[PDB]
There are 2 protein chains.
Amino acid sequence: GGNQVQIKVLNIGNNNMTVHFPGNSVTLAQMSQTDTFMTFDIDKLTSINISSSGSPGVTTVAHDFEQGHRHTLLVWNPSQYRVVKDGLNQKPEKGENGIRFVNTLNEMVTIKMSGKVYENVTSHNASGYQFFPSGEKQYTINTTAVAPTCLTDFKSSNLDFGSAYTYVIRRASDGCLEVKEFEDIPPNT
Amino acid sequence: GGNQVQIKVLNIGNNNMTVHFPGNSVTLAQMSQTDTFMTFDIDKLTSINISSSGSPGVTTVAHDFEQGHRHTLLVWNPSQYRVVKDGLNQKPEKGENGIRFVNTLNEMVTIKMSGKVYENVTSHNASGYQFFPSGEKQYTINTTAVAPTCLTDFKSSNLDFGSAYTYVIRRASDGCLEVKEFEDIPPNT
């Protein structure tokens, strides 16, 4: 996955804190972290609650987790948090192509390509890159910005070896969707 | 560098735009980008102005750029922009150590290590990782959070091969700075 979210918790406060994930709670001492990234299916990550020892305050986490990515959930007293982006769940294989999408529409866009998802790419913003084996890839774009009758199926060009591309999503002259491809110098990250 | 900033410009609007960098101007047609990442010394990146054809509006990029990182400057009509982080300027060599810093102080912190900089890491926040060859590394931490008389020089432990670490910065019992090292699962990107 693809569809899996990896989360590590790092307690940077001065007391014991608990993060309640669906089906599993982790209590950490101050100045300590979970030894591993815990893995979840995005659809099963319904809510995340954070609490502190003694303090009755329970805080719910703003669902800012991207599938296919690792995150560090920073926690501190009194029930404070910050989600830090830690990059991809998997190291891209030699020869894979990095693809990111840029949304120029006034509504969010979701892109699904070869089992990978770029969810709710905001207006005039870029997603991070995700990596794919070479060759033409089919993908879909779903948004409220265009008529439901508009074409949602697209195809990437013949992806070279180890390249990186930015796919810019815009309105076509007929009012539907169009994608312009740009080659970028490969990311080092 | 290290102390270098890489910037590519991508015009995602519907008209011609100009980006004035110190000593060099780039004019882009709609749906076009600069063919390369232009490189600048952070200290020499005094200001960046963005303008559109016909529209008298000139916008200054007050938004920061991180040294040692690549960026995509997204531009669109009338004089809009967004700085997108594209990762590191250099691909980490096999065996290098990814190191990031977490600031738990109430003031921003700046860390300088082996020619690399982590500038203004905000309160209860993490920097991205930067990579270094193996062995003990000397580093400095400068902040307004502690007395100027406090020790600002630190040393990393004898760091292993391909190992990643998070250095958590906190106030020591004597009122000065203290750093706790955590080993991490190495980042993939």
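Residue numbering in chain A adheres to Swiss-Prot, whereby the residues present occupy positions 391-579 in order.
The backbone N, Cα and C atoms fix where each Cβ goes, and this holds for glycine too.
Record note (Swiss-Prot) on the mutagenesis of A:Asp476 to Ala: Does not affect trypsin-binding. Looking at Swiss-Prot, the entry for mutagenesis of A:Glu509 to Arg says: Does not affect trypsin-binding. Swiss-Prot gives this note for the published mutagenesis A:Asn515 to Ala: Does not affect trypsin-binding. In Swiss-Prot, a mutagenesis experiment is listed as A:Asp550 to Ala, annotated with the note Reduced trypsin-binding; when associated with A-573. The note that Swiss-Prot attaches to the published mutagenesis A:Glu573 to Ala is: Reduced trypsin-binding; when associated with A-550.
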A:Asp476 (mutagenesis position) versus A:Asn515 (mutagenesis position) - Cα distance in angstrom: 19
Give the distance between the Cα atoms of A:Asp550 (mutagenesis position) and A:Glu509 (mutagenesis position), rounded to the nearest whole Å. 25
Fill in the CA-CA distance, A:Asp476 (mutagenesis position) to A:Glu573 (mutagenesis position), as an integer in Å. 25
Largest tally of Cβ atoms lying within 10 Å of a Cβ, found at which of the mutagenesis positions A:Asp476, A:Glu509, A:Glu573: A:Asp476
Mutagenesis positions satisfying Cβ distance under 8 Å to any chain B Cβ, from A:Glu509, A:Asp550, A:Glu573: none
At the Cα level, what's the spacing in Å between A:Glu509 (mutagenesis position) and A:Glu573 (mutagenesis position), rounded? 22
Which one of these mutagenesis positions has the most other Cβ atoms within 10 Å of its own Cβ: A:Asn515, A:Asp550? A:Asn515
